[PDB]
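Encoded as structure tokens, the structure appears first; notes follow it.
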Amino acid sequence: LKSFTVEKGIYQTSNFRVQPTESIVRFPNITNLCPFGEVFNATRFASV
Amino acid sequence: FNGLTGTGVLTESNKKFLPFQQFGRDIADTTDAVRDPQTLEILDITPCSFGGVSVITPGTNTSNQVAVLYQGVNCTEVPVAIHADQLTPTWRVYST
Amino acid sequence: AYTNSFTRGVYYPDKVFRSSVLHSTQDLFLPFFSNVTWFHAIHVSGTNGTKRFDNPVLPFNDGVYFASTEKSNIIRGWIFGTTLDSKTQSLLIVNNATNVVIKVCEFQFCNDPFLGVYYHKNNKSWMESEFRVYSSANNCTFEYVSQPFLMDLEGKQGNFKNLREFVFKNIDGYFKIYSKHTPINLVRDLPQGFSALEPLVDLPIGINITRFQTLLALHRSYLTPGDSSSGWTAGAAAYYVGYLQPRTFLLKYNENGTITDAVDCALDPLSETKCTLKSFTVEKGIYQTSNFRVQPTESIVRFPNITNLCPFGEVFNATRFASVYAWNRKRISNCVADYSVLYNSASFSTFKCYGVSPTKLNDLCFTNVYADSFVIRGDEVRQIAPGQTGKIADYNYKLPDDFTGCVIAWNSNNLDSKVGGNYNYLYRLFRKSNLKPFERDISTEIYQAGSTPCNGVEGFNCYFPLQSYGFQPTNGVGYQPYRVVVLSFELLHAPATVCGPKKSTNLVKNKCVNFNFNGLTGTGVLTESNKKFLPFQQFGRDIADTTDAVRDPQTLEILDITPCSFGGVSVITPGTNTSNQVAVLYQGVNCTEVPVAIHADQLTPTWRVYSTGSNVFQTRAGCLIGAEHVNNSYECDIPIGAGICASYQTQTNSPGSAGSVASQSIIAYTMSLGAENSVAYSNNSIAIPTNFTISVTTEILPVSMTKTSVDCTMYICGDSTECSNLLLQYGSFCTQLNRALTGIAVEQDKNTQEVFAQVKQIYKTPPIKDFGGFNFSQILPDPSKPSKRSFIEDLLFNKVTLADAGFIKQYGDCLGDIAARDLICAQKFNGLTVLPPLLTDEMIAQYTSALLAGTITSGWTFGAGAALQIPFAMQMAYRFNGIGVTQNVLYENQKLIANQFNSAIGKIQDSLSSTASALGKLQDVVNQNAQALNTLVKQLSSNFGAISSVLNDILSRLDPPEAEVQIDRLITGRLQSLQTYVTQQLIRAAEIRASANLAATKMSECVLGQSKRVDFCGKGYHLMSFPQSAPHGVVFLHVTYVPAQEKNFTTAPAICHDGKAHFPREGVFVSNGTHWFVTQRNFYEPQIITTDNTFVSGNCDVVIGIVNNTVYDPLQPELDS
Amino acid sequence: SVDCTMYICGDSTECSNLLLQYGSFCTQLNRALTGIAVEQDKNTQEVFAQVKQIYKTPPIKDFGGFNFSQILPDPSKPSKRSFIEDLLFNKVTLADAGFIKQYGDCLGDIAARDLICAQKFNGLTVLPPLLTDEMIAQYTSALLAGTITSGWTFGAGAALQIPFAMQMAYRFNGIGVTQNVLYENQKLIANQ
Amino acid sequence: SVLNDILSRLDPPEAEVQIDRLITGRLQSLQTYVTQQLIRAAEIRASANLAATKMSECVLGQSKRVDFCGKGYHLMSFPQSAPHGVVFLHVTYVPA
């Protein structure tokens, strides 16, 4: 109200929000990491 | 879920999504439903509750006693919205 | 050959499940009733010989719909690509049963590998037929495979057992396959049945697809020669193909999320209406489906016919450029100038353009061109732009901030530096004041720092006025000299002098065409004009400032410019139930324009039918097509415009008990204002009603919107921090919005209270029903309702699809999925929240019951004091007097009236049960609220020019400065949208409030009393009304008295006895043929004329139409006796 | 009515794509204006349409002396407006407006085929009233005809004929003035 | 001032900004126009309903409401059309 005195009534002081108690993340599984690492252990690497 | 994001409550539901459908929507765009990408079940989305904190008071001159209304909120939620479980027992008194 | 697609080829657009709700989408779909081409493999022997094995290369187009009828497993798949083969972008797609294989890298085989013959020749392989997909993995990007397959390889024969249907397309780099399998029993045609195709493949391959070819196996046996070239047997097979078209579609996702039905919006006017409504069924009415505009037939380009080419070659390569204080100005004129030569050239370090973009320059003609030119140092080159300051910019050379043109500059050490050292390019050190735009000043008087005596001499404190740039070849990048040209351009306010290199064309008038005049582009119909153009003026303008007229640069004649014909396309549908025949009104357009506006010349012959046809008519409103004109004056079912209305009526048809959709046509005609009626009027003719029908004309008014409040931040920001902070910049908007909506919310409680609350206490009904025959039972509350609404209130409650009721929503109640069904929940997440009414549905029911119970037991009195009880039969006796219908009229027909009332109420129940149309206003309001909220919700998805509608997507992606800029835009958009929403709510609130006060007045006057205001309550003379609660509104069962039957009678304004003229105290004089009587105004209760019935005034002579008669003196029998 | 895209864009593609980013504003505006347009026809019907059947004026004008001829329609006029309506039509002006006059010209221009002037306003449009100025003339003549021929009755029931002189008694009582005051001055009221 | 000029003059990358400004202004102007039209429409509708009421009470009947119809005690009224409106000839009785 920005006031020192308030009359009899009901005022919407703020907006209540149930806070996210927790956080969730879900996705499918994955694979196929980088193959080049294998080249580092080559007989001879992929020449620059 | 799969990149879809939001805040709400999640509860297992018996809605039959077709094998291809990942999500479901309301009358207007709201992404109401989701299938869990680990386990195929479908959850039914509730909005996390919120509402105006209408403060009921008599004139201040008359009295400073005050009462708070949480519009459309479920009292059960008042402890849930806040992390009552997490809080110390001194804090817990305020929830219920 | 060609066949009919019917509906087939629709597929699931998105991964989204929807429960029994309709989705409007836009995608590449095979159009409805499109003519699918049929291909065949077949063998008929004989000299004639039909033998065909169609494996042609076909175009992919916009995407393809394909279908193969199949018993034998003949068709293997396809090869797609731009190339359709291994030349470049290409996709080998093979399908064998469960398994599918794909390959990008260059294929060993040609258009198709050879197959079919199996079981080899004998026990051993003999493997003559060699097949190889790929080899020598070299230069190999990609290949894909789906799970291994086992082929049925039945070898059994029969008619086509099943149909395998597919759709193929690539969007966003993702190639897709949607497919379906169904049983079938016919080879020759595609089925007239609907089944959507579901997604098997969705790969981000990125290869575009222009063309494709089918793969199908060839059989060989001992009978065949077995030659690879020939030596093969096709058997007989057939397949179908059609091409997709970007188009909007409507899909019917059923209760279990499957697509049961679909509509191609683009197909016809009916489809356009279906999509407008977003519904499979559309009611009878007129719908503004889209807008129609005549498209440009051709493009006209006009410039002055000037052959010469401008001197840029000279200007750019001048021997010496000017010293900047001295800056050169060269006017360029009367020529063609190809700016691209400049733009393309490597020679320029900086190209910057202020008014125009360089590519566009060739497209325009300039009134004047000036090449300002000079040489300047690198540090300074930046100065030559609008808003700049510096040694050059202040005094030396300066441009208007508004300037239009391009600044071109390049480093020219070779061009201006001197090994000896070249000082020559002078600039201005000092001046009394700043230089003006395009100003120049030479004055080199010696400047004195402070002692006055030096006059024209450079003394101790007098320095030579002009400095110059030193340019040695040693200079350095910033230090070095740069040549500059400012191509200032004049604007097309005047005659055009210099033009881009474009071609010119014929002047063709009266056709709609795209037109370019001297660079003024546009679209419109060009014609001759009789305008007064002065010799200097190039063209003229509308109030709009848009060009209204133009002088042709070649002829120098004056041409008027008009817009190419356009208007909306309203569609008239008889209602899907009734028929699927539809007509279109092209608004305000002349029919003669109709074929030309649409691209009839370009379009397919399918489109051709839509434009022409015998069924065409023109109204003042515009051109109507498909409808047929009718002379008869019939009432208006569907309004067209300008007095024209349409109805769906029969033609010569054969009566059928069953309703059939076919035959008949949509007729359009000048509507009758209703039936015409020549009133029986005469100086002495009066129709007093012999009888009446009591009726319960229901009137329904919205009392409240659906109480809503919005969390400004949640809506705009979603409670996100950055956005929440940014909103602060705006200030009071959130508060004023909340205040506005709070005002709305309170107003809603206020109107509900103001309407219903009109009584201080809840009066409750007696256990005994003795109403004197009036049967309120349906209207009064049911004791075990539960939720003690009355029956009628219940019907209303059920019939209206209430936004929601008993506002209690458990948070757990939604949790996952389910939010979808519950729109209200969805809004609850949403920031938007419905707030329960102060009076709950139960309380309202109690109040409506209180009002009603009072209305029954006490009548009007409860409005004034506390309720004063009175018998119901007695109350009606008041109401009748209120009409002017004397009270005995009630009692003498008491049961009959009760029966009429009771029966009428029975009719109300039937009427409400029958149609929503009765429900009308409330149903509409609930929809308006839902629509507004939906719009507000969908707006969250709108871009407003931002990178994304999803706020998080911005925050995640961009650096903070850019994020704020994008977010500010998004907030601005959402805020504007929210304010538009609030404004809409406010304006609607005004309409609703007017309704609420109107309802309150009706409750005050009409319920709590009896309003004399004619036609205020319902439709007739008004007795009383019973309110009934309804969602966000109220229904009044106005029990209006209406006179039903009448007879012709003879009347006079007065009657003479003594010469004195008697007049009726109440009622009017009337005679059948034989005798004269006084009768009440609205019911035929003939009464003998007496002194009690009338009053005397003056004498007869003054009155016109007065008649003689005898009057009965009630005293006389006493005297006689 | 306004074609939101034509007004903003001129239907230029380079523009229209951008307008779409604006979301439902454009659609809602078209709807709002359409709503207004429908509301106008509604207003017209709500006001004028109060009669179910066109009550036609009688031959013979024997109204007791009240001369309706100025208010009633003249059969001679093509649009069969009343005389007073003609004064009203003249007074409401076409003349000052530059734009409207320009619009007025297209309706008249029968001679030229394929002339759709709707495009001429730069995207703006005017949709004709469902009840044309002519139809309104008839509708008003009906309301008037009923008002003359059948009193107040036509609001409630069918139009029940009542002589105009007789009707006035029904009027005077409404004021609290006895009918004799009417008849005693019938000729006078007619002249007044 | 004119969109076609912008398109004639600038490329689609740059034009975007200028056109966006123009669209924003025009849209704002259109909303301003429509809003005024809506509110004006409210006045017209109020007058329409008022007229309808007058047609119901003043025309179709008579009304006791003093100074509602015309300016006197009301007898009856005759409606006459006018371009975009209605004229009522209220036959109000006035004592002189």
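Chain D residue numbers are taken from Swiss-Prot; in order, the displayed residues are 735-926.
Note: Cβ is positioned from N, Cα and C throughout, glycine not excepted.
Features of the protein shown, as given by Swiss-Prot:
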{"type": "VARIANT", "residues": "D:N764 to K", "note": "In strain: Omicron/BA.1, Omicron/BA.2, Omicron/BA.2.12.1, Omicron/BA.2.75, Omicron/BA.4, Omicron/BA.5, Omicron/BQ.1.1, Omicron/XBB.1.5, Omicron/EG.5.1"}
{"type": "VARIANT", "residues": "D:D796 to H", "note": "In strain: B.1.1.318"}
{"type": "VARIANT", "residues": "D:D796 to Y", "note": "In strain: 19B/501Y, Omicron/BA.1, Omicron/BA.2, Omicron/BA.2.12.1, Omicron/BA.2.75, Omicron/BA.4, Omicron/BA.5, Omicron/BQ.1.1, Omicron/XBB.1.5, Omicron/EG.5.1"}
{"type": "VARIANT", "residues": "D:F888 to L", "note": "In strain: Eta/B.1.525"}
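Overlay of Swiss-Prot annotations on the structure.
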| residue | record | DSSP (3 states) |
| --- | --- | --- |
| D:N764 | variant position | helix |
| D:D796 | variant position | coil |
| D:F888 | variant position | helix |
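Under a cutoff of 8 A between CB atoms, and with a sequence separation of 6+ in the same chain, the neighbours of D:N764 (variant position) are D:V736, D:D737, D:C738. Neighbour count (other Cβ atoms within 10 Å of the Cβ, all protein chains): 27 for D:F888 (variant position).
Between D:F888 (variant position) and D:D796 (variant position), the C-alpha separation comes to 20 Å. Note on D:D796 (variant position): other Cβ atoms within 10 Å of its Cβ, all shown chains, come to 15.
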